[PDB]
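One structure is given here, and the rest of the page talks about it.
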Amino acid sequence: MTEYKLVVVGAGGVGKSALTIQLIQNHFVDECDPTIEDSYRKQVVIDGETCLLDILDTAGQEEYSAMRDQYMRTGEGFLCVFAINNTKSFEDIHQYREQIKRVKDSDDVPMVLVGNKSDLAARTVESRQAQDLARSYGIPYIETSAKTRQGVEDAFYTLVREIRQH
Amino acid sequence: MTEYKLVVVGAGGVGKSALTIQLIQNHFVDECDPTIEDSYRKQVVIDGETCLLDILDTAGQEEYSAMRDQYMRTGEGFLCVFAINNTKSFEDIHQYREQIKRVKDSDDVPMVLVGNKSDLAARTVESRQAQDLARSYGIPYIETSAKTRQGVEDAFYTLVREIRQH
Amino acid sequence: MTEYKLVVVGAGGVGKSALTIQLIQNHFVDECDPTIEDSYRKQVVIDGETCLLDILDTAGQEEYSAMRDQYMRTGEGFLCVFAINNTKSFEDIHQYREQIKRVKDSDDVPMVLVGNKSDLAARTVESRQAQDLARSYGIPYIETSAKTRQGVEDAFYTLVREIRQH
Ligand SMILES: Nc1nc2c(ncn2[C@@H]2O[C@H](COP(=O)(O)OP(=O)(O)NP(=O)(O)O)[C@@H](O)[C@H]2O)c(=O)[nH]1
Ligand SMILES: Nc1nc2c(ncn2[C@@H]2O[C@H](COP(=O)(O)OP(=O)(O)NP(=O)(O)O)[C@@H](O)[C@H]2O)c(=O)[nH]1
Ligand SMILES: Nc1nc2c(ncn2[C@@H]2O[C@H](COP(=O)(O)OP(=O)(O)NP(=O)(O)O)[C@@H](O)[C@H]2O)c(=O)[nH]1
Ligand SMILES: *CC(=O)N(C)CCN(C)c1ccc([N+](=O)[O-])c2nonc12
Ligand SMILES: *CC(=O)N(C)CCN(C)c1ccc([N+](=O)[O-])c2nonc12
Ligand SMILES: *CC(=O)N(C)CCN(C)c1ccc([N+](=O)[O-])c2nonc12
Ligand SMILES: [Mg+2]
Ligand SMILES: [Mg+2]
Ligand SMILES: [Mg+2]
Ligand SMILES: [Mg+2]
Ligand SMILES: [Mg+2]
Ligand SMILES: [Mg+2]
Ligand SMILES: [Mg+2]
Ligand SMILES: [Mg+2]
Ligand SMILES: [Mg+2]
Ligand SMILES: [Mg+2]
Ligand SMILES: [Mg+2]
Ligand SMILES: [Mg+2]
Ligand SMILES: [Mg+2]
């Protein structure tokens, strides 16, 4: 069947692992996954196509990795994640994007901008701020909560839908 | 007379000590109180009741304490302080609240959200952002300046008024 | 001819050196100038006056300097620079201003507030936030991009125009 290789990136603590686990295992982890990389697989039907999603969950740049860029090199599409209550994580997105563009040696890589932790009220990144950033990249902006599940499927499926346009 | 045990918490440098000293001693300290805990008492009439306010001034989580949580355990109400020119301090509030909820073993603790340094123009937390957070907690939001005294009495007296509802 | 002594200050990474090089050498440096101080000169006609601009490019407070304040002491006007995608750099402005006021031993020093990196879409300091800060200081706010050249001449020439009022 059709395999889609997705990679999740973004600043430490934004909820990359929580999002991925919510998608795959349908529960919210309130704890912090100490791993720097992990891999997941989900067989799912997306718009009438039976798909195998291979998802590489990476750690934030704050942590040293084994083979980060080599692992990332294999990705077909990227979720670029920040948290809506963490302004620095939003500001950091541009460096994550630059890293992707370098590692894929292309300025035209399928991507979705994801504002996570939408269940929290201490919001410091307003939706319209994130919409501007996504517009500058020519990509969609989607908000998620790994806690409540809001947007989680939207985010990953939207990324499959971006890959299918490229 | 009636004693109210108040605790001031929040990120380093937000003005917890300055606020407390303004309330008690009616002056503004432009310097940084190096202490990690200190205690104050003020006999005051609040809405026609003669009250003794006992106020524990704590340091931000960035500094190690002796008995922080044990000391905090004794509090009847908490001022959760951030500074309007310090977005991270606002983002940190939720962890302070979580610490309180743990230490009091309750999700229903009297609290007031306080945005300090309202005399400064480098504002990065807008009033309506802080109002949202306070609304999510079911508590009032009040802005203060330890420098000009704006709001300082409002903040502490409002907290006494919250304790009286619980 | 008339010499104007300008000093560029602000947080690390905001683009102080990039701005100065764009003005003097008409190109954008995508790399990071490792120096902690450097000096530039440009002979230019500003509003019909032949001027020599002497510009001291300083490093952010995060880096230790030789003679920072002594060097700064010699300045007639200051560009106080933050980046529009770096909320902390904006919050830091007030300390830069305080340092200037100390070193010049005056509360009436010619200054311009500069929001750099206006070519970037990950904006977290809105124009109206920066306009408030500049208004509190009684100084102009100008946005720049060292990359595209937008505003760069405006910023420096505006500062010459402030010095001429003092
Ligand atoms: N309230 C709330 N908390 C979340 C959400 N997503 C993640 N978190 C929390 O934020 C913390 C960090 O989440 P985690 O998924 O480990 O983040 P990470 O981005 O993978 N970190 P690393 O870069 O170190 O791998 C966890 O405590 C987790 O429960 C969310 O949508 N809502
Ligand atoms: N302009 C202004 N400055 C304030 C205000 N409140 C506190 N400050 C200043 O901010 C600095 C830190 O204040 P302080 O009260 O020591 O903060 P703190 O929260 O107690 N820090 P700690 O967590 O280390 O105990 C002091 O220089 C003080 O003068 C305010 O309302 N306005
Ligand atoms: N996109 C964009 N990048 C900029 C702009 N100005 C500076 N930069 C970038 O930001 C990085 C840091 O710039 P630099 O001028 O060295 O900053 P600085 O303020 O002098 N740093 P220091 O305090 O260490 O001297 C450089 O990579 C540079 O290319 C700008 O207007 N737009
Ligand atoms: C996932 C998360 O952010 N938390 C569970 C908050 C607490 N964290 C991160 C944390 C880290 C490390 C240690 N420790 O080494 O002892 C902690 N002890 O309590 N919380 C800890
Ligand atoms: C209260 C406050 O934030 N200040 C007075 C600003 C200066 N601070 C914090 C500060 C700290 C430590 C030292 N020092 O150890 O030498 C300082 N020297 O000048 N300002 C200092
Ligand atoms: C100017 C700038 O911010 N950059 C070029 C981004 C990369 N930076 C800052 C950077 C710093 C130091 C080192 N290093 O010591 O090896 C780097 N190696 O790649 N980028 C580096
Ligand atoms: Mg993780
Ligand atoms: Mg980690
Ligand atoms: Mg915008
Ligand atoms: Mg599109
Ligand atoms: Mg204190
Ligand atoms: Mg302290
Ligand atoms: Mg809101
Ligand atoms: Mg109420
Ligand atoms: Mg520089
Ligand atoms: Mg430097
Ligand atoms: Mg904002
Ligand atoms: Mg305003
Ligand atoms: Mg003027």
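Cβ coordinates come from backbone N, Cα and C, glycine included.
According to its DSSP assignment, C:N26 (mutagenesis position) is coil. One mutagenesis experiment catalogued in Swiss-Prot, C:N26 to G, is accompanied by this note: Loss of interaction with PLCE1; when associated with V-12.
Non-local contacts of C:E37 (mutagenesis position) by the CB criterion (under 8 A, 6+ apart in sequence, same chain) comprise C:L56, C:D57, C:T58, C:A59, C:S65, C:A66, C:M67, C:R68, C:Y71. According to Swiss-Prot, the experimentally introduced change C:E37 to G is described as follows: No effect on interaction with PLCE1; when associated with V-12.
The annotation that Swiss-Prot gives for the mutagenesis experiment C:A59 to T reads: Loss of GTPase activity and creation of an autophosphorylation site. Every protein chain considered, the tally of other Cβ atoms within 10 Å of the Cβ of C:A59 (mutagenesis position) stands at 22.
Within its own chain, C:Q61 (mutagenesis position) has C:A11, C:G12, C:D92, C:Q95, C:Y96, C:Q99 as residues 6 or more apart in sequence whose C-beta sits under 8 angstroms from its own. Listed in Swiss-Prot is the mutagenesis experiment C:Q61 to V, annotated as follows: Strongly increased transformation of cultured cell lines.
According to Swiss-Prot, the mutagenesis experiment C:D119 to N carries the annotation: Loss of GTP-binding activity. When secondary structure is read from DSSP and collapsed to three states, C:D119 (mutagenesis position) falls in the coil class.
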Cβ-Cβ distance under 8 Å to C:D119 (mutagenesis position), same chain, at least six residues away: C:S145, C:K147, C:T148, C:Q150
